[PDB]
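Participant: This is the structure I want to talk about, given as structure tokens.
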Amino acid sequence: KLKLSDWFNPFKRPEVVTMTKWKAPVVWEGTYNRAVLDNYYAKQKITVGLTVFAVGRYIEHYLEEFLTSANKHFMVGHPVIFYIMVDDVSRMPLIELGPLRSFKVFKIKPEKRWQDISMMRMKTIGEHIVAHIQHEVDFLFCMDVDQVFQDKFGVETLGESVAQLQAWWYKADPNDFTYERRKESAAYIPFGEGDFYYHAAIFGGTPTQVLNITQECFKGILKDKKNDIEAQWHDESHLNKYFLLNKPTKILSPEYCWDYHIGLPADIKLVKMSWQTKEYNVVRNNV
Ligand SMILES: CC(=O)N[C@@H]1[C@@H](O)[C@H](O[C@@H]2O[C@H](CO)[C@H](O)[C@H](O)[C@H]2O)[C@@H](CO)O[C@H]1O
Ligand SMILES: O=c1ccn([C@@H]2O[C@H](COP(=O)(O)OP(=O)(O)O)[C@@H](O)[C@H]2O)c(=O)[nH]1
Ligand SMILES: [Mn+2]
């Protein structure tokens, strides 16, 4: 029964892109009415899920800070379930959770290459959606562990299929985007095509939609393997091809996933999540 104008006012942010050509909102600080949405979703009694992977020394470096910050800032006022996937449960940090948060932990196999640890998430998330997440939540987010929540990340972000604008590229022209440009890859996007450059560090939707996102990306990853090719930015290259073909029903501004190495320019008004500094010499164990 919700209507876009019930909660979204693009004229509050006149100097940034707030609407796509296919009429999806781009959610910027100032445009959303969270009170209206919190009342609407509470009456439906929703639950929201969040998947996060930590394999190898990503556990010690990032998992505690990710979960402590998610407890404080993610969908406050609604029931949330954190789904944590790790290769060694004995190293999992067991922090205290607050009202309306709970969790569960799964042991997964560690792939040999960091590139395959990142890409295999697509397979694993779909398996979990079919086995249990579809029965447990109304909406799901799937996130990288190497980042920290900084302020409220709330129900204004919910939708059928949700994409994140990558912080370094949101003002750029598509022919400058780092899409996969080799026609032999399933992830190929030709010059002359593309809407935005999306970040694979945050994506979400209903369980049905996220199942389709992850299944289609993993099919592409598998096809490339049979053709002896590996996409330039791995699962992110495939996710950008997916969202070109199947346009997202909502996009989040870079305020929702910001890199402070850029600085803090005028367009970024209140940061909800920030990147961790890269530490590849320690946390990765192959080139
Ligand atoms: C303008 C520019 O070159 N900026 C780069 C960033 O793109 C880069 O971030 C990485 O970007 C890729 C896709 O290109 C991917 O999203 C990675 O996850 C992300 O880390 C950044 C790295 O520090 O350097 C900038 O100079
Ligand atoms: O050795 C690995 C490599 C990847 N990841 C997971 O996959 C995500 C994607 O990798 P990464 O964040 O290193 O990619 P980047 O954002 O730096 O391109 C990480 O945040 C983790 O959740 C991990 O757990 N261990
Ligand atoms: Mn990351």
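Here chain A follows Swiss-Prot for its numbers: 82-368, in order, are the residues you see.
We read in the header that X-ray crystallography, 1.5 Å was used to get this structure.
In case you wondered, yes, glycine gets a Cβ from its N, Cα and C as well.
I grabbed these lines from Swiss-Prot:
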BINDING   134-139, 225-227, 247-250, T259, 359-365  substrate binding site
BINDING   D225, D227  Mn(2+) binding site
ACT_SITE  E317  active site, nucleophile
MUTAGEN   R365 to K  Strongly reduces catalytic efficiency
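Relative to the rest of the structure, where do these features sit?
Facilitator: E360 (substrate binding site) falls outside any helix or strand according to DSSP and counts as coil.
For the recorded site, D225 (substrate binding site), the DSSP three-state label reads coil.
Taken residue by residue with DSSP, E317 (active site, nucleophile) is part of a helix. Listed in sequence order, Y279, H280, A281 are the same-chain residues at least 6 apart in sequence whose CB falls under 8 Å from the CB of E317 (active site, nucleophile).
DSSP classifies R365 (mutagenesis position) as coil under the three-state reduction. Long-range Cβ neighbours of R365 (mutagenesis position) (same chain, at least 6 residues apart, Cβ-Cβ under 8 Å): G137, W195.
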Participant: Per residue, counting other C-beta atoms within 10 angstroms of the C-beta, which of the binding-site residues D225, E360 reaches the highest number?
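Facilitator: The residue with the densest Cβ neighbourhood is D225.
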Participant: Got a sec? Which of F134, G137, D225, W250, the binding-site residues, have CB under 6 Å of any ligand 2 atom?
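Facilitator: Checking each Cβ against ligand 2, the ones under 6 Å are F134, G137, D225.
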Participant: Provide the three-state secondary structure of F134 (substrate binding site) computed with DSSP.
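Facilitator: DSSP assigns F134 (substrate binding site) to strand.
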